[PDB]
Amino acid sequence: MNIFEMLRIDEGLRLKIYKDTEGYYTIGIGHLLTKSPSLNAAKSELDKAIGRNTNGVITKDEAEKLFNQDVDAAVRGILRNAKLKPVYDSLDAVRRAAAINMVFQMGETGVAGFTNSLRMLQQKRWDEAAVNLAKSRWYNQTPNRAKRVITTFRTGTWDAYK
Ligand SMILES: [Cl-]
Ligand SMILES: [Cl-]
């Protein structure tokens, strides 16, 4: 298992514009297009992301290209962030994947707001970070996915995904 397989499980694949759990226009493997209610605004972000006239539909290869870019941008956002980088460097490989999953979902600004959880992850207080992570809008809105990520941070294994 790895970050690509983990995120593909959590996010799914859809080849046609759709609204995510928040009601935002999304396509591919969790690639957020725009928070605006306008479908025309989403189609135009899509054409621009892909470099052609999509009419709201993309192929599998294009979905995978966006996906690759987004995973890469999530990693590089972690490393440029003063709050995230120290935590990330302190973690083993499996739990590093859990951090990327969260950033991918909620952006680096969002995760960097999990100050107390971050401090506990850094101190390797796994059970306590799990409890504090669960006290969040994130967990209450998307509990199945959140539990999978929390379990990964708690155990250091891919068990929640196997
Ligand atoms: Cl893009
Ligand atoms: Cl969920």
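Structure method, as recorded: X-ray crystallography, 2.4 Å.
Every residue, even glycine, has its Cβ placed from backbone N, Cα and C.
Annotation comment: Swiss-Prot describes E11, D20 as active site, proton donor/acceptor. One entry in Swiss-Prot concerns the mutagenesis experiment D20 to A, N, S or T. Its note says: Complete loss of enzymatic activity. Swiss-Prot lists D20 to E or Q among its mutagenesis entries, and the accompanying note reads: Loss of 99% of enzymatic activity. Quoted from Swiss-Prot, the note on the mutagenesis of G30 to A is: Almost complete loss of enzymatic activity. Look at Swiss-Prot and you will find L32, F104, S117, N132 tagged as substrate binding site. In Swiss-Prot, a published mutagenesis experiment is listed as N132 to M or F, annotated 2-fold decrease in enzymatic activity.
Taking the Cα atom of each, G30 (mutagenesis position) and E11 (active site, proton donor/acceptor) are about 5 angstrom apart. When the CA atoms are compared, the recorded positions lying within 10 A of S117 (substrate binding site) are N132, out of the candidates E11, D20, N132. Per Cα geometry, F104 is the residue among the recorded positions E11, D20, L32, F104 nearest to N132 (mutagenesis position). Cβ neighbour count for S117 (substrate binding site): 24 (other Cβ atoms within 10 Å of its Cβ, all protein chains included). Each residue contributes its Cα atom, and for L32 (substrate binding site) and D20 (mutagenesis position) those atoms are 8 Å apart. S117 (substrate binding site) carries a helical DSSP state (H, G or I).
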